[PDB]
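Reading through the structure tokens given below for one structure.
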4 protein chains.
Amino acid sequence: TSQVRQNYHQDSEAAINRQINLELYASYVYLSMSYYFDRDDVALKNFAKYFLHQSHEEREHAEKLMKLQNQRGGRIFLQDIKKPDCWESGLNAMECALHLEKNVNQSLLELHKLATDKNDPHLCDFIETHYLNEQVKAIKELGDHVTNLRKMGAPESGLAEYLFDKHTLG
Amino acid sequence: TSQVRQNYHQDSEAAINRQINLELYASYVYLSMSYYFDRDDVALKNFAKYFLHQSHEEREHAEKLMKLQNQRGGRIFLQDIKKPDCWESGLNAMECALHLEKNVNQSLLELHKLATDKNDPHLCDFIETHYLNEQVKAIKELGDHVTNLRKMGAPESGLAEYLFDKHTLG
Amino acid sequence: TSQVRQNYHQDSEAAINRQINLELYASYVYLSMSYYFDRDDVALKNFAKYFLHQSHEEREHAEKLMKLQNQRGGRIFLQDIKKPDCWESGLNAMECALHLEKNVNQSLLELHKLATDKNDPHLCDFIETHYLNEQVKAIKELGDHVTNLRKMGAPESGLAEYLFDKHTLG
Amino acid sequence: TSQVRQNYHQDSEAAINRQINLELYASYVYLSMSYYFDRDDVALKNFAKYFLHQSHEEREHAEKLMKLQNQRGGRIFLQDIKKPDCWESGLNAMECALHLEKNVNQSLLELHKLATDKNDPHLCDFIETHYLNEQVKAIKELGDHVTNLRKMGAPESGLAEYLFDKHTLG
Ligand SMILES: [Cl-]
Ligand SMILES: [Cl-]
Ligand SMILES: [Cl-]
Ligand SMILES: [Cl-]
Ligand SMILES: [Cl-]
Ligand SMILES: [Cl-]
Ligand SMILES: [Fe+3]
Ligand SMILES: [Fe+3]
Ligand SMILES: [Fe+3]
Ligand SMILES: [Fe+3]
Ligand SMILES: [Fe+3]
Ligand SMILES: [Fe+3]
Ligand SMILES: [Fe+3]
Ligand SMILES: [Fe+3]
Ligand SMILES: [Fe+3]
Ligand SMILES: [Fe+3]
Ligand SMILES: [Fe+3]
Ligand SMILES: [Fe+3]
Ligand SMILES: [Fe+3]
Ligand SMILES: [Fe+3]
Ligand SMILES: [Fe+3]
Ligand SMILES: [Fe+3]
Ligand SMILES: [Mg+2]
Ligand SMILES: [Mg+2]
Ligand SMILES: [Mg+2]
Ligand SMILES: [Mg+2]
Ligand SMILES: [Mg+2]
Ligand SMILES: [Mg+2]
Ligand SMILES: [Mg+2]
Ligand SMILES: [Mg+2]
Ligand SMILES: [Mg+2]
């Protein structure tokens, strides 16, 4: 048993390992989306920059969960990072990102339920302090972006996506 | 009844008084450990500095609980600060510190369970915000220190403890 | 056909996609190695920092190949990032890193042979300018590290790994 | 024979003279395009500035080849700079520029093949270091510009070209 382990259920340790994989998966999805906008036949540099920043943020989220695992005396178990499942347009990518962030949020809420069921207040506070509000903010931002693109006439209006790239993501 | 008291159970007030005593006790243990390393026949100045800093931190932890008691309308009840129970070597002191920090953590987790049972979210947040992660970080650090000292050959190798004092605690 | 594509063989495009996966795999291996040294029962913070830096560098190597694919009019095709195959000690991790960097180098040399066979001087120069010397430098550094750890008495001497962490990786 | 000439085939010298003429021709094409956008009946100042910058860059490319000829002991032989062959719109000019840059790239790749066939590694490195990636970058940029203008509704939308002038070329 780890000399540091205290009040850390094996189920919580396993759930943290699963969450690490999901954060890495999200980083990979955003990496894919970024380079789609870097294609010569899409060419929206600010969409590309936005999604690359989001990819790097997800890698940081994964590293912080890996640090947590070690802080609590758990053992990191890594699995394959699946390739992104399925970008068409700026609007479609924003919609896919909104769906991804809501999926990650659901996983974090399930993790919090488990921590609450196992009476682990440190883990509850960790999730609340570093992940829950970040998710709410990401989801709101992506919703705002989807709304604007739709109102502007995307995805049929290439002018809409061009101007959004310059004015909102620039 | 205090004019400020609201949602503060008498059991929580008593448990906060007990936690104040434990924090003061921990300060005293670290004070004892510090001056052991200041002895001419031990002479590890960075072990001494490290434990003195830890003593002062525990006094701050106690003062913040005393402030909380007053903030919530409870009344501070102080008890004797027992002398430290039982330092031999740098490794042994680090091991004793790890055991102490795990004991304090267990007390804080019991305090949190009580606050949760009495539906006191302010007290839950106080413990989570100012105490739980500090404990996890302290325990991880001490575990790291114990591991290094053991791998280096302590406590039989006086060279190990000398070099750890200079490179890790310096 | 991409409007920008010129002198870019389909085989070169496919080989670039394979190299992107390998760079991402190498990033994942180094990420795993980093957090192993962050464990409370290993506790070598500079080994952890060194391998994390190496992980981030490999992600940059992958992103530059993704940019190249788009620059030349190729299409990025991503595959799963396999979990690291198999850390025991600082020496063992350094030895595994040396083997990984030599494997990546071999892949880059095969990529260069293909570019040379397809008369693609831009791709040859890209590989030579951004990848070949970086690989030679990484391999030399890791060889130097392995040599020092072995001469110091690793992996049996925990003192050797402790001092290398402080003096070479610090 | 030049006192400095070494490993410099007469065919390579002649091919360098041809490349000097092409670079000067490209400078002239971009000069023509620039002043078209300066017309009162076109009036896109940033298209004009963009193409003038490109003209000056091509003159620098020619001067560097003239310096190379002298460095290697060859003799510069100049020919007439033909007037630009054939601007209608911002999109059409960008499309013509993309075609020109791909033509120049093809000439550079043929020059590299000759240098490789004559075992002239200095000339190969010169072309790779100062010309090949510059061409790939120019072609990608122009492709990106063409894509954006088309998606925005050019050349029928004068608003598209106006906004591209301000947001992308400004
Ligand atoms: Cl436990
Ligand atoms: Cl504006
Ligand atoms: Cl009350
Ligand atoms: Cl091609
Ligand atoms: Cl030393
Ligand atoms: Cl010669
Ligand atoms: Fe995000
Ligand atoms: Fe995340
Ligand atoms: Fe999607
Ligand atoms: Fe909290
Ligand atoms: Fe402390
Ligand atoms: Fe304390
Ligand atoms: Fe003790
Ligand atoms: Fe809270
Ligand atoms: Fe590296
Ligand atoms: Fe690499
Ligand atoms: Fe290995
Ligand atoms: Fe080269
Ligand atoms: Fe140019
Ligand atoms: Fe040129
Ligand atoms: Fe033309
Ligand atoms: Fe070269
Ligand atoms: Mg699959
Ligand atoms: Mg917060
Ligand atoms: Mg007594
Ligand atoms: Mg906190
Ligand atoms: Mg497998
Ligand atoms: Mg070559
Ligand atoms: Mg170089
Ligand atoms: Mg004529
Ligand atoms: Mg270069």
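In chain C, numbers come from Swiss-Prot; the residues present are 6-91, 94-177, in order.
So how was this one determined? The header says X-ray crystallography, 1.7 Å.
Every residue gets a Cβ built from N, Cα and C, even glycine.
Under the DSSP three-state reduction, C:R23 (mutagenesis position) is assigned to helix. Long-range Cβ contacts of C:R23 (mutagenesis position) within its own chain (separation 6+, distance under 8 Å): C:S114. Where Swiss-Prot documents C:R23 to A as a mutagenesis experiment, the accompanying text is: Abrogates interaction with NCOA4. Fails to localize to punctate lysosomal structures.
In the three-state DSSP assignment, the secondary structure recorded for C:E28 (mutagenesis position) is helix. In sequence order, C:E63, C:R64, C:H66, C:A67, C:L70, C:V111 are the residues of the chain that are 6 or more apart from C:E28 (mutagenesis position) and have a CB within less than 8 Å of its CB. What Swiss-Prot notes for the published mutagenesis of C:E28 to A is this: Reduces iron binding and oxidation rate; when associated with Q-87.
Summarising the annotation, Swiss-Prot assigns Fe cation 1 binding site to C:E28, C:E63, C:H66.
Taken from Swiss-Prot, the feature Fe cation 2 binding site covers C:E63, C:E108, C:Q142. Annotation note: C:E63 (Fe cation 1 binding site) sits in a helical segment as assigned by DSSP.
DSSP classifies C:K87 (mutagenesis position) as coil under the three-state reduction. In sequence order, C:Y30, C:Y33 are the residues of the chain that are 6 or more apart from C:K87 (mutagenesis position) and have a CB within less than 8 Å of its CB. Quoted from Swiss-Prot, the note attached to the mutagenesis of C:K87 to Q states: Reduces iron binding and oxidation rate; when associated with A-28. No effect on iron binding but the oxidation rate is severely reduced; when associated with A-108.
Cβ-based neighbour count (10 Å, all protein chains) for C:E108 (mutagenesis position) stands at 23. Quoted from Swiss-Prot for the published mutagenesis C:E108 to A: No effect on iron binding but the oxidation rate is severely reduced; when associated with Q-87.
The residues near the Fe cation 2 site, meaning same-chain residues not in C:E63, C:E108, C:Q142 whose C-beta sits within 8 angstroms of the mean position of the site's C-beta atoms, are C:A31, C:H66, C:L107, C:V111, C:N112, C:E141, C:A145, C:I146, in sequence order.
It is 7 Å from the Cα atom of C:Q142 (Fe cation 2 binding site) to that of C:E108 (mutagenesis position). Close to the recorded Fe cation 1 site, the chain also has C:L27, C:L29, C:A31, C:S32, C:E62, C:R64, C:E65, C:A67, C:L70, C:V111: residues not among C:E28, C:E63, C:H66 whose Cβ is within 8 Å of the site's Cβ mean position. Contact with chain A, taken as any Cβ pair under 8 Å, is found for the recorded positions C:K87 out of C:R23, C:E28, C:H66, C:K87, C:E108.
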